[PDB]
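This report concerns only the one structure given below.
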Amino acid sequence: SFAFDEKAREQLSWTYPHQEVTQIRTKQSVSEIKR
Amino acid sequence: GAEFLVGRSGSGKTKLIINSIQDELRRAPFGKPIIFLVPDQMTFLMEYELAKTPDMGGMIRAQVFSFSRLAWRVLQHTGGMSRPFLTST
Amino acid sequence: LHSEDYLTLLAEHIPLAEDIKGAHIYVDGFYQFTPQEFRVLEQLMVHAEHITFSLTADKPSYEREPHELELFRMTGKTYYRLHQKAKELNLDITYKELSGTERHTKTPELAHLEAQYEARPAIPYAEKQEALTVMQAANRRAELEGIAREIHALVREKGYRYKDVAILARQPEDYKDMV
Amino acid sequence: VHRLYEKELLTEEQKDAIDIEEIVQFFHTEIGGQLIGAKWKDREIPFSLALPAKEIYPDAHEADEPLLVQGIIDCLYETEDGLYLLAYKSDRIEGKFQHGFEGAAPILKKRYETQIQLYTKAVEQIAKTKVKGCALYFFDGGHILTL
Ligand SMILES: Nc1ncnc2c1ncn2[C@@H]1O[C@H](COP(=O)(O)OP(=O)(O)NP(=O)(O)O)[C@@H](O)[C@H]1O
Ligand SMILES: [Mg+2]
C-alpha cells in the first residue's frame, strides 16, 4: 500500500483513445481508396 | 480593388479569410474562381481547414495555391510547359 | 527552363489567362515577397477583380518603411511596398485592422506575452502561472524525454490530442534524430 | 492543335501523336451534342472533399478528423433539365475484348465505379446539387458508357 499505487496502475494500463487514427494518412488518392 | 487586412499575431486574420471563402462557397459553389495564395509549406493546412465545413465539407470553386502551383495551372492554360526544367543539381 | 522562371513566365501570362480576370485572391502566411513574386502580385492587382493581403503587423505606415529595430520590420516593409504599388496602379483600397486578440482570449499569460513582447520597459505580470513554463534541461536528450512526459500528461489528463501539440526548434538538425 | 503546339501547351512530340478523327467524333454523339448545346459548362474542375474516416476505415470516429480526398473533374455541363458529369478515358477497348465494348461495358463500369461515386459525392456535397447523369467517353470505338 503505497500512495501512488492507484495512479501508477491507471497510467500503465492507459491507452490513447484515438490511437487507431494516429497512423491514418489524411490526404488520400481517389485511386488509392480503390486500392 | 485591394484590401489590406492587418493585425498582430493572434488577430484572427487567417480564420477571417477561411470564413470569408467558406461563406462565398455557400453563396455560389460555381462562382468566379477564388484563389488562396499561401507559402508552399502552408498549402495543405488551409486545404484541410477549408474542407472542414459541416455545411459543405469540401471546396470546388476555391483552391489553395502556392506561387509555384499557381504558375503550374495558369501556365497549363496559357502554355509554355513544353520545355523541360532543371533541378538545382 | 530554369526552375526559377516559373514565376516570371507566370507574371507575363496572367494578363493572357481569362480565369484570372474575375477571380478573388487572398494572400496570407507570407512575411515578405521576392521581387519576382511581387511582379506576380501586382499583375494580380491589375487583372483580378479583388485581392486581399493579410499581414502580421501593428499599425504599419504606408508613408515610410519601419525602423530597423521595429518588431514588425519585414511585414511593415512589405505593407509599405504593397500599398505603394496599389496606389501606383490607382486601386481602390480598403484597410481593415484587427485590434482585438482572438487567439488568447482563453489564456491571459500568453496575451500578456504577445502584447508586452516588444515593450520597453516591460510591465511585469502579477497573476498566477499556469500556461507559460520555462524549462531547463540537463541536456538535449533530457529535454526531449521531458517534453515527451509533458505531452503524455497533456493528452492523458488535460484532454489535449497529439495534433494540438507542436515542437519548434531554431536548429532542428540538433534534435530530429533524437526526436 | 497548332495553335496549341505554338503556345507549347502540348509538346510537338505529343502533337505528332493524336488521332484527330477520334477527337472530333465525340462531338457528333448525342451526349456531346448536349454539351455543346448547354446552358452552362466548365472543364478541368479540381476539387477537395472531406470524408469521415469511418467510411474509408472501420473503427474511426466522428471526433476523429475527416480525410481529405482531392480530384479533377474532366467536364461538367448544365442543360435545362439538370447538371451532368463527363469524363474521358484513353482506355483500350476494341483491341482486346470478346464481346468488344459489350464485354468491356460491365467491366469498364467496374473499373471507374468507385471513382465516379466519389466525384459525384463531391459535387453533391460541395455544390449541394444532385447530378442527374454521368458519362464516360472512350476514345477507342467512340463508345459512351452511361452510369
Ligand atoms: N473569432 C475567434 N474567436 C476565438 N478564437 C479564434 C477566433 N478566430 C480565430 N481564433 C483562433 O485564433 C488562433 C489563431 O487564428 P489566426 O487566424 O491564425 O490569427 P492570425 O491573425 O492569423 N495570427 P498569425 O497567423 O500568427 O499572424 C487559432 O487557434 C484560431 O482557432
Ligand atoms: Mg495567420
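Throughout, chain B uses Swiss-Prot numbering, with the displayed residues spanning 2-90 in order.
Backbone N, Cα and C atoms are what each Cβ position is placed from, and that goes for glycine too.
Going by Swiss-Prot, these are the annotated features:
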- B:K14 to A: No change in AddAB ATPase activity, KM and kcat for ATP hydrolysis are unchanged, helicase rate and processivity are unchanged, enzyme-Chi-DNA complex is 3-fold less stable (MUTAGEN)
- B:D41 to A: No longer recognizes the Chi sequence nor generates the Chi fragment (MUTAGEN)
- B:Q42 to A: No longer recognizes the Chi sequence nor generates the Chi fragment (MUTAGEN)
- B:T44 to A: No longer recognizes the Chi sequence nor generates the Chi fragment (MUTAGEN)
- B:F68 to A: Reduced recognition of the Chi sequence, reduced generation of the Chi fragment (MUTAGEN)
- B:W73 to A: Reduced recognition of the Chi sequence, reduced generation of the Chi fragment (MUTAGEN)
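Location within the structure of each feature annotated in Swiss-Prot.
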residue	record	DSSP class
B:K14	mutagenesis position	helix
B:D41	mutagenesis position	helix
B:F68	mutagenesis position	helix
B:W73	mutagenesis position	helix
Among B:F68, B:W73, which are mutagenesis positions, the residue with the most C-beta atoms within 10 angstroms of its C-beta: B:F68
Integer Å distance between the CA atoms belonging to B:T44 (mutagenesis position) and B:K14 (mutagenesis position): 16
Euclidean distance between Cα atoms of B:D41 (mutagenesis position) and B:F68 (mutagenesis position), Å: 7
Distance-selected mutagenesis positions near ligand 2 (C-beta under 6 Å), from B:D41, B:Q42, B:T44, B:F68, B:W73: none
Intermolecular Cβ proximity, mutagenesis positions B:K14, B:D41, B:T44, B:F68 versus chain C, under 8 Å: B:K14, B:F68
Sites among the mutagenesis positions B:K14, B:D41, B:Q42, B:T44, B:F68, B:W73 close to chain A [C-beta, under 8 Å]: none
Listed mutagenesis positions with Cβ under 6 Å from ligand 1, out of B:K14, B:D41, B:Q42, B:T44, B:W73: B:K14
Pairwise Cα distance for B:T44 (mutagenesis position)/B:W73 (mutagenesis position) [Å, integer]: 14
Candidate with the highest Cβ count within 10 Å, taken from the mutagenesis positions B:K14, B:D41, B:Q42, B:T44: B:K14
